[PDB]
Amino acid sequence: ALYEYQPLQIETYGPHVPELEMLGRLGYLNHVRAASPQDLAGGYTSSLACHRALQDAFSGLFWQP
Amino acid sequence: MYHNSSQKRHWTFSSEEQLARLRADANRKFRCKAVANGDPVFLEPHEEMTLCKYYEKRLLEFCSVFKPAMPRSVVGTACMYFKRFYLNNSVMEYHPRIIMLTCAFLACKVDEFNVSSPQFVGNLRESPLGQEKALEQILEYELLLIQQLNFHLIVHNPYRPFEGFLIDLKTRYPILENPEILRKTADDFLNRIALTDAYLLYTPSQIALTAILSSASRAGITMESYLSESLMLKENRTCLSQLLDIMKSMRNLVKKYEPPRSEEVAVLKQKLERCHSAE
Amino acid sequence: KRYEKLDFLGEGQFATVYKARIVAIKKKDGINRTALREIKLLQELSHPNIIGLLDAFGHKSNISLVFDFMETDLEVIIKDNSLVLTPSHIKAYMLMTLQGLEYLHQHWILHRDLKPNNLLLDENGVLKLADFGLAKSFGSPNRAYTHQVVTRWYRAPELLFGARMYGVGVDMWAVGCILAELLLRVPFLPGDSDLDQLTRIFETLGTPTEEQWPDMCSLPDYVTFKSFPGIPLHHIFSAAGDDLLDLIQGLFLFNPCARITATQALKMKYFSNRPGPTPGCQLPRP
C-alpha cells in the first residue's frame, strides 16, 4: 500500500500556464518587477507574482456558462 | 482561482434574459409583499435598473475619493456585490444608497484593506451625526448583504488577468512590439464593460482579453495570430469561434449600454424616496 | 436555525465552538474580520484535507460558521503518552498535511497558523487543515503582511527576523516543526520570546551563514547571533531513516526559497519508500 505522487487534476478551462521554474528560461521574468533582497530573504520571488498573473489570465478563458 | 470559484459556479449567468428574469421576479415579489401589507408608486424593472446604474456610478465615485486610497480590487469587489445584490432584491425594499456603502464596507474587510469604521464613514460628505447614522445603517445591513451574496465573498476581477495577458503578450507575441500602448484604452474599455452586466455573464479572463483585443482593434493592430498561434486555438477551431463570439457579444453589450439620464433619475429618485417613506 | 445545539467544545478570543445535529458551529467594527476571513477562503476551497465550511448564518453583527465535526487534533495525538506514533502513522499525518497544503498553496493561500491543534482528524482519520482565521492569499506584490503570524514554536526564522513578504516557506517550516513534534512527542523549539525562539533554532540547527541564506541580513529585525555548530539531525532524530532526515533537512532549510515546497516534499523518496502511510481508519485514536 505504497504512496505515489500524482499531480492535482484541476481543469482550468484555459491555455497552458508555463511551470514556475521555467518562467526565467522562457523570458517571462523580464516583464515582472524584480523581488528585493528583503523579499528574497523571506522567500518571495518575482516568479510567484508572474505565475499567479499568467494563471489568472488563462483561468476559464474558454469556459461558457 | 476563477476556474473553481463561487463566481463561476453561481454568479456567471447564461444570458441577459436570465438576469432580467431574476430582476423581474425581485420587482413583482416586493409588489406582492407591499400589496399584502396594505397604485403607481411602485417602480417598474427598467426604472429599478436605471437607479441601480445610477447608484453603481455613486459607489465608484465614493470608492475613487475614499481616503486612504482604496485598491481597484476592493472597488471591483464592492461593485460586484452591488450588482449581485440587486439581481434578487428591489431598490424599493433596500435603499441602494445604504446597500452601496455596505458593499464598500464589506469589500474592504473581504479584500483585507484594513480601515476602522470611523475612517470609513469619515469619507461620507455628511455631519458627524449623519456619519454615525450612516455607520449604524451599514452595520444593520452588513449581515443582510452577506446573506443576499449567499456568503460568496471572493470576487475575481479582470485586473489580475489583464496583467497576466500583458506579461504573456510581452513574452510570446513580439509582433505586438510594445503591449503597454494598449493599457490606457484597454483600461478605458474595462471600465465601460464594468457598467454592463458583463461581470455577471463572462469570465474575468474573457473580459480582460476583450478589453485588450478591443484596444488592439482601435490601434489598428490585427492580433488574431495571438489567439490562433500563442493561445493554440488554431488546433481547436470551435474553441476559437466560441471565444470570438463571447468577445463580439461583450463588445455588443457595451455598444447598446444607455447611461441613466439626469431628468429620468430625478423622477425615479423622488419615486424611490416616496416608496421608502411608506414601505 | 436548523441545528439542535448538543454539546460545548471550546471558547476562543473571537468565537465559541459547539457540537450540533453532526457539525461544529463556531459562533462598531461590524462582523468579525476573522469570521469573514474563514467564510471567504473556505467557500473558494474544496479538498479532502481542508476543513469544509458547510453553511454560514446569524443575526445583527454575530455570525455562526458551520463546519464538519472533527473528533481530535494532532496536539492531542502527540501529547497522548499511551498511543505509539509508528513511522507509517507519521508519514500518513505528513502526507495529508502536505496534500492539503499543496492544494491550498496551488490556490495561492498560506495557512499561517499551522500547529498540531490546527490539524484536525475526523473519525475516519482524514486530517484537515482548520482555523483559517490567519490564512491569507499570497503571490501579490502590492499586498503587505505581518511577521507576528504562526504561534512562536512553529514560526520560521524569516518571520522571526521580520519578513513582511514570504511564501509557502512559512507553512513548510511549521510542517517541519510538526514533523519534529511527531518524532520527539514534545515541541521541538519551545522559545519563551522572539529572541529565545531564534536562539533555540540556531543552537539546534546551527547559526545560518550568508552561504545558507544569501540575504538574511536584509530582513528588518535581523540580529547577528553567536555562531553555533548545531546538533546533526541524526543525533536529534536517532530513529529517523536517511529519507526522513532528507525531508526534515529540506523543511528546515534556513533559505525559505530553497526550503522544500509541498509538491517537492510530496515527490521526496520518504513518501514513496516503505513502509507506506497508514490508511485513515487504522490511525491511532485518543
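Chain C uses Swiss-Prot numbers throughout; the residues present, in order, are 10-30, 37-42, 52-310.
Looking at the header, which is where the method is noted, we find electron microscopy, 1.7 Å.
Keep in mind that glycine also has a Cβ here, set from the backbone N, Cα and C atoms.
Feature list (source: Swiss-Prot):
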{"type": "BINDING", "residues": "C:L18, C:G19, C:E20, C:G21, C:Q22, C:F23, C:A24, C:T25, C:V26, C:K41", "note": "ATP binding site"}
{"type": "MUTAGEN", "residues": "C:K41 to A", "note": "Total loss of activity"}
{"type": "MUTAGEN", "residues": "C:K41 to M", "note": "No effect on interaction with HINT1"}
{"type": "MUTAGEN", "residues": "C:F91 to G", "note": "Enhanced capacity to bind ATP analogs"}
{"type": "ACT_SITE", "residues": "C:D137", "note": "active site, proton acceptor"}
{"type": "MUTAGEN", "residues": "C:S164 to A", "note": "No mitotic repression of transcriptional activity of the reconstituted TFIIH complex"}
{"type": "MUTAGEN", "residues": "C:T170 to E", "note": "No effect on interaction with HINT1"}
{"type": "MUTAGEN", "residues": "C:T170 to A", "note": "Total loss of activity. Total loss of transcriptional activity of the reconstituted TFIIH complex"}
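Swiss-Prot feature annotations superimposed on the structure.
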{"residue": "C:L18", "record": "ATP binding site", "Cβ contacts under 8 Å, 6 or more apart": "C:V26, C:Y27, C:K28, C:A39"}
{"residue": "C:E20", "record": "ATP binding site", "Cβ contacts under 8 Å, 6 or more apart": "C:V26"}
{"residue": "C:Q22", "record": "ATP binding site", "Cβ contacts under 8 Å, 6 or more apart": "none"}
{"residue": "C:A24", "record": "ATP binding site", "Cβ contacts under 8 Å, 6 or more apart": "C:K41, C:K42, C:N56, C:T58, C:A59, C:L89"}
{"residue": "C:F91", "record": "mutagenesis position", "Cβ contacts under 8 Å, 6 or more apart": "C:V38, C:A39, C:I40, C:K41, C:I75, C:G76, C:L77, C:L78, C:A154"}
{"residue": "C:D137", "record": "active site, proton acceptor", "Cβ contacts under 8 Å, 6 or more apart": "C:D155, C:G157, C:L158, C:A159, C:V173, C:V174, C:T175"}
{"residue": "C:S164", "record": "mutagenesis position", "Cβ contacts under 8 Å, 6 or more apart": "none"}
{"residue": "C:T170", "record": "mutagenesis position", "Cβ contacts under 8 Å, 6 or more apart": "C:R188"}
Task: C:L18, C:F91, C:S164: the recorded positions whose Cβ falls under 8 Å from a chain A Cβ - done: C:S164
Task: Anchor-to-anchor distance, in angstrom and between Cα atoms, for C:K42 and C:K52 with 9 residues unmodelled between - done: 18
Open item on the list: For a quick check of packing: other C-beta atoms within 10 Å of the C-beta of C:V26 (ATP binding site), how many?
Closed with: 15
Task: Å between C-alpha atoms of C:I37 and C:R30, the residues bounding 6 unmodelled positions - done: 5
Task: Residues C:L18, C:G19, C:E20, C:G21, C:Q22, C:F23, C:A24, C:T25, C:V26, C:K41 binding ATP per the record - widest CA separation, whole Å - done: 15
- [ ] Report the residues of the chain - excluding C:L18, C:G19, C:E20, C:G21, C:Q22, C:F23, C:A24, C:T25, C:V26, C:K41 - with C-beta within 8 Å of the mean position of the site's C-beta atoms, for the recorded ATP site, in sequence order.
- [x] C:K42
- [ ] Measure from the Cβ of C:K41 (mutagenesis position) and count the other Cβ atoms within 10 Å, all protein chains considered.
- [x] 24
- [ ] Translate the DSSP assignment of C:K41 (mutagenesis position) into the three-state scheme.
- [x] strand
